[PDB]
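These notes are about the structure you will find just below.
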Amino acid sequence: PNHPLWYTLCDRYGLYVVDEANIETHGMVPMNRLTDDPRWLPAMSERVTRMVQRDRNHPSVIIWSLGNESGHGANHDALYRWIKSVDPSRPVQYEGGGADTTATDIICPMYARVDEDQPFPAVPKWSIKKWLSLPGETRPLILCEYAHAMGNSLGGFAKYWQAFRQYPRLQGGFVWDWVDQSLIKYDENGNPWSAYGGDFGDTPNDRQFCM
Amino acid sequence: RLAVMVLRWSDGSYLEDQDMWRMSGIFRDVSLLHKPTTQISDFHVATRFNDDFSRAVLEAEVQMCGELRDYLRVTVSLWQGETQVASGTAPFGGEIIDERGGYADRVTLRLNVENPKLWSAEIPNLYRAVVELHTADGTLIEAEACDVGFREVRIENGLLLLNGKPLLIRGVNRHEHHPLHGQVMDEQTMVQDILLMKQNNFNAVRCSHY
Ligand SMILES: [Mg+2]
Ligand code: NA
Ligand code: NA
């Protein structure tokens, strides 16, 4: 959840907001080790419930999200239903565990390609066009993340937009991402330069991947 | 002496506007069929399966014309080559269907088949079903027959399935056409066409448009 003023500005300037619980357990092995554990349900529940209680009156918030990259655990299903029960006014989405689980109203993959399948075991990323028409699938598809804009990037962006416009159930996505996470450091003369992972003696680190 | 007056055009022509040569005549076989007074007038074969296709029930509905008699029976027998695999015998008289009773002139036979050999374009397994109309003590009145392929065609969850597996149709539309005989078909040409189709990896044909 963001700084409270963010929602007020989005209400007033006009932007649709996906408000997202502060839950990410990416580093766990496997990713849902905590989120499938009933011992972590209380802690997870507070990150979802207290977000809803705070932000539910904002018109800019149109979709609730259960967090990011925490696999798919039984705790997600429980909290999905909790939101559906207390706030029927907003769809709930969640990407973890293959982007189309029972804890999401919207197929919301990250970095699924337009035409090319990436058939990873258990959590494949289908071509977005193909994904829509998988047997039994009826939901809209909106990428929670696509077109990773790292450095000299955004090649193939037009291919996404051509597809979004042609397919009714392809309703767009959220680019990753808005602003480089570089930090300012100073040289011996006090001149500022843009720093990234590893520049603060921080180790281990993932270098320029924050930008 | 038979006399047949064939009209090139009729009100039927309004429903026969296929994109093809418009021809006319007695262009398929003519034949004479002798049936007894007490006769098999119709029969339907159905095959139903369990979830893994390791068991089947062949259901054969048989209809008769002629005078109804208690001594009448139908036997449906099912053959794999020269081996009889199953058989059923019953007198006429279907189950009750409404307030006025059932079909006295019909009977349904049900044969169990364990581990049926399944029909597909990949392996065209066939059984022979013989439908015998006869008396209780075994005097044959008449027999009809057909080739039986054990297969289930269904649409589930948006997929067309044959025997529980999703088909990939490698098909072609095929008109009945010979450059010398027009729309008259012969066995040699039919067989030539089927061999060429299968040799070129086709598994399906659409009877365009009749
Ligand atoms: Mg036409
Ligand atoms: Na669209
Ligand atoms: Na990053």
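Here chain B follows Swiss-Prot for its numbers: 184-393, in order, are the residues you see.
Yeah, the Cβs are placed from backbone N, Cα and C, and that goes for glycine too.
Around B:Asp202 (mutagenesis position), no same-chain residue six or more apart in sequence has its CB under 8 Å from its CB. Listed in Swiss-Prot is the mutagenesis experiment B:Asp202 to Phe, annotated as follows: Obliterates all binding and catalysis.
When secondary structure is read from DSSP and collapsed to three states, B:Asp202 (mutagenesis position) falls in the coil class. Listed in Swiss-Prot is the mutagenesis experiment B:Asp202 to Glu or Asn, annotated as follows: Causes a significant decrease in binding affinity in the absence of monovalent cations or in the presence of potassium ions, but only a moderate decrease in the presence of sodium ions.
Experimental mutagenesis at this site is recorded by Swiss-Prot as B:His358 to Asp, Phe, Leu or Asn, annotated: Less stable to heat than wild-type. Causes significant destabilizations of the first transition state. DSSP assigns B:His358 (mutagenesis position) to coil, not to a helix or a strand. The Cβ of B:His358 (mutagenesis position) has 13 neighbouring Cβ atoms from other residues within 10 Å, across all protein chains displayed.
Here Swiss-Prot notes a mutagenesis experiment, B:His392 to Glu, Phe or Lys, with the remark: Essentially inactive unless very rapid purification. Causes very large destabilizations of the transition state. When secondary structure is read from DSSP and collapsed to three states, B:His392 (mutagenesis position) falls in the coil class. Around B:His392 (mutagenesis position), the C-beta neighbours below 8 angstroms that are at least 6 residues distant in the chain are B:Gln201.
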